[PDB]
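A short worksheet on the structure shown next.
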Amino acid sequence: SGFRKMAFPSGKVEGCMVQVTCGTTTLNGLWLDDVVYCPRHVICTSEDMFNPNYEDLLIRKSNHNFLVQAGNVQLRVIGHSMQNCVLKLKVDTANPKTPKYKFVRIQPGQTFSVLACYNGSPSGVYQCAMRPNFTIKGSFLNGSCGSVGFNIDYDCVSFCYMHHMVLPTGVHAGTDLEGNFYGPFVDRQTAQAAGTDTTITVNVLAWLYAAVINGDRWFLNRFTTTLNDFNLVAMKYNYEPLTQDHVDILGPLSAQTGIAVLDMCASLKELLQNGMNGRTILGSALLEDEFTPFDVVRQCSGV
Amino acid sequence: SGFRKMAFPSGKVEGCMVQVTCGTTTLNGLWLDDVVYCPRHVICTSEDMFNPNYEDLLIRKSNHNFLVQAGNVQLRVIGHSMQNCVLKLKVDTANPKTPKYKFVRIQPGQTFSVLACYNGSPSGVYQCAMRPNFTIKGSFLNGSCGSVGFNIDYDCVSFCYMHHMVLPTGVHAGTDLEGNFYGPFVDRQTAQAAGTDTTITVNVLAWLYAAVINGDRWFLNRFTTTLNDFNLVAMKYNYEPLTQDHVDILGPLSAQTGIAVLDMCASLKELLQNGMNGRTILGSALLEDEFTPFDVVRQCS
Ligand SMILES: *[C@@](O)(CO)[C@H](C[C@@H]1CCNC1=O)NC(=O)[C@H](CC(C)C)NC(=O)c1cc2c(OC)cccc2[nH]1
Ligand SMILES: *[C@@](O)(CO)[C@H](C[C@@H]1CCNC1=O)NC(=O)[C@H](CC(C)C)NC(=O)c1cc2c(OC)cccc2[nH]1
Ligand SMILES: [Cl-]
């Protein structure tokens, strides 16, 4: 009963967050086994940040140049390497609270939980989606760098995002835990624009099924559409094309509600062409696209 | 800003969640020091649930009828009592993960994080607002009662909600950690209707202050009002009347922007009587009422 933007419980990640300081720069790090992972621009200065030759700046640093603090305990750095935009600080102590984990690179349209952290301390947790243009619409303030995004499957934490940047438009950019940015961004102190964003169509459809499962059907109609005719209209409105894989992934929700996927597409088509007028869906005046089919299934199955 | 619903990190509460079973009835409990708190209806059999006599059901129970488990590890129950709609089970082990905590009863409009749990295992965390009609718009499946709502201040967890009921309309109802329901509801297997809901005025005002902090201030007018005058008008638009506490918790935002609370109230009054006239505030044509003055500062600071 009910439907809400839900994040995974953050405890397993809270126990990995530490504070990393180099010179006058302080941000968050992720302590897994005997390594602390953080954004490499912590080794920058105020001047370096506009065009940093990271390899050149890193060689000039010593292990003792890195102050790592887990609570009221200082961790001794005994090694340091760089993997793309991620600094890897070897410490003399394995984190005793390390969970079962892996590093994964998430795909656009997929969701993850963000643990926002400042000075190594967790501050809040919320759910985000990888936008088609590889930005995320996060909530990050000064000092949030090194905050991580993750999913949980059973006891396994899959880390997928580390936070680096805010764009002039207010959306955010970061890397996976191998230090590769999502999108065309670069960890230099410059104003960067993203590619034109699109709406995550399969997620909007999942969310419409959620609204039906929660007893709201005002947007349904008797009509049906072909996949291609739907995609022509969606593309006109800057919606991502719906693939057959997307159609299949929506199977369960379609079965649960007995509304054919292409039947829901006809409803979305009508919503795009006419608008919602004054009405709302699941409390929103806008078409929500940051719930995946799985998000909806986990909250609405058997409901 | 980028105003999202943001929950508190849930780890301190995860370490307190257990499952409690009586017969085949299982739900969640909260293990703090050597006490486990849980909804008293765990002692009901499927059939008792329509109009239980809890005092009578409970006199027929002994400590050894209660199965409390942290994961798969049983915690022996050595004492039991009922306090309103909550059962308190004394166990022989003090929870080593017990945080600093208090039990607080919140006012309508206040927000809190809900850690949804099933069979003692946390599954998700999200932010809720206590509606003026004492419901919350949660996301709760079978097996969710005993899940708790909380705030975190410094290192201290303030527990404010324990889940008990879903209403016919799909909203949710529950108690504080002393077992006292929010609103007129009771822990019975019966359809219970919530009063008509109203908009949380104090939070709308917080949201307007947030808009002003962000340079979005077209709606400010050069008027002020009395609190009485505003309340009388607000009620005609199904808005909650403001209290002195509401005026007080808006103080920091009023000082930050230099706009007196009653001046902001006159601006809201004009929006109510005239509408948005096809404009948006913070990007939305809807006025948001689920961010408290604290949430605003917190997300902006
Ligand atoms: C990290 O905390 C830095 O350690 C920080 C996160 C942002 C601060 C405000 N909100 C955030 O998400 N990241 C930065 O400050 C990065 C640092 C780079 C990678 C060296 N830079 C930016 O986010 C950045 C720079 C510029 C800019 O130039 C100058 C112009 C416009 C936007 C912009 N963002
Ligand atoms: C707890 O998990 C029970 O342990 C459960 C929470 C709901 C399950 C689905 N979503 C929830 O939020 N609570 C209940 O089942 C309670 C049990 C009472 C306290 C004995 N009852 C209800 O939620 C309930 C019963 C009825 C009803 O009857 C008749 C008619 C309409 C609504 C309704 N809700
Ligand atoms: Cl039910």
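Using the numbering of Swiss-Prot, the residues shown for chain B are 3264-3564, in order.
So how was this one determined? The header says X-ray crystallography, 1.8 Å.
The backbone N, Cα and C atoms fix where each Cβ goes, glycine too.
As annotated by Swiss-Prot, active site, for 3CL-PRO activity applies to B:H3304. In the structure as shown, the Cβ atom of B:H3304 (active site, for 3CL-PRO activity) sits within 10 Å of 23 other Cβ atoms.
As annotated by Swiss-Prot, active site, nucleophile applies to B:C3408. Taking a C-beta cut-off of under 8 Å and a sequence gap of six or more, B:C3408 (active site, nucleophile) has these contacts in its own chain: B:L3290, B:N3291, B:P3302, B:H3304, B:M3425, B:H3426, B:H3427, B:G3437.
In the three-state DSSP reading, B:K3353 (variant position) counts as strand. The Cβ of B:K3353 (variant position) has B:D3297, B:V3298, B:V3299, B:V3340, B:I3341, B:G3342, B:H3343 as same-chain neighbours under 8 Å, each 6 or more residues away in sequence. Under the heading of natural variants, Swiss-Prot lists B:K3353 to R and annotates it as follows: In strain: Beta/B.1.351.
Cβ neighbour count for B:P3395 (variant position) (all protein chains, 10 Å cutoff from its Cβ): 23. Swiss-Prot documents B:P3395 to H as a naturally occurring variant and attaches the note In strain: Omicron/BA.1, Omicron/BA.2, Omicron/BA.2.12.1, Omicron/BA.2.75, Omicron/BA.4, Omicron/BA.5, Omicron/BQ.1.1, Omicron/XBB.1.5, Omicron/EG.5.1.
Quoted from Swiss-Prot, the note attached to the natural variant B:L3468 to V states: In strain: Zeta/P.2. If you draw a 10 Å sphere around the CB of B:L3468 (variant position), it holds 26 other CB atoms from the protein chains shown.
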Round to the nearest Å and give the CA-to-CA distance linking B:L3468 (variant position) with B:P3395 (variant position).
-> 16
For the recorded positions B:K3353, B:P3395, B:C3408, B:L3468, which residues place their CB under 6 A from an atom of ligand 1?
-> none
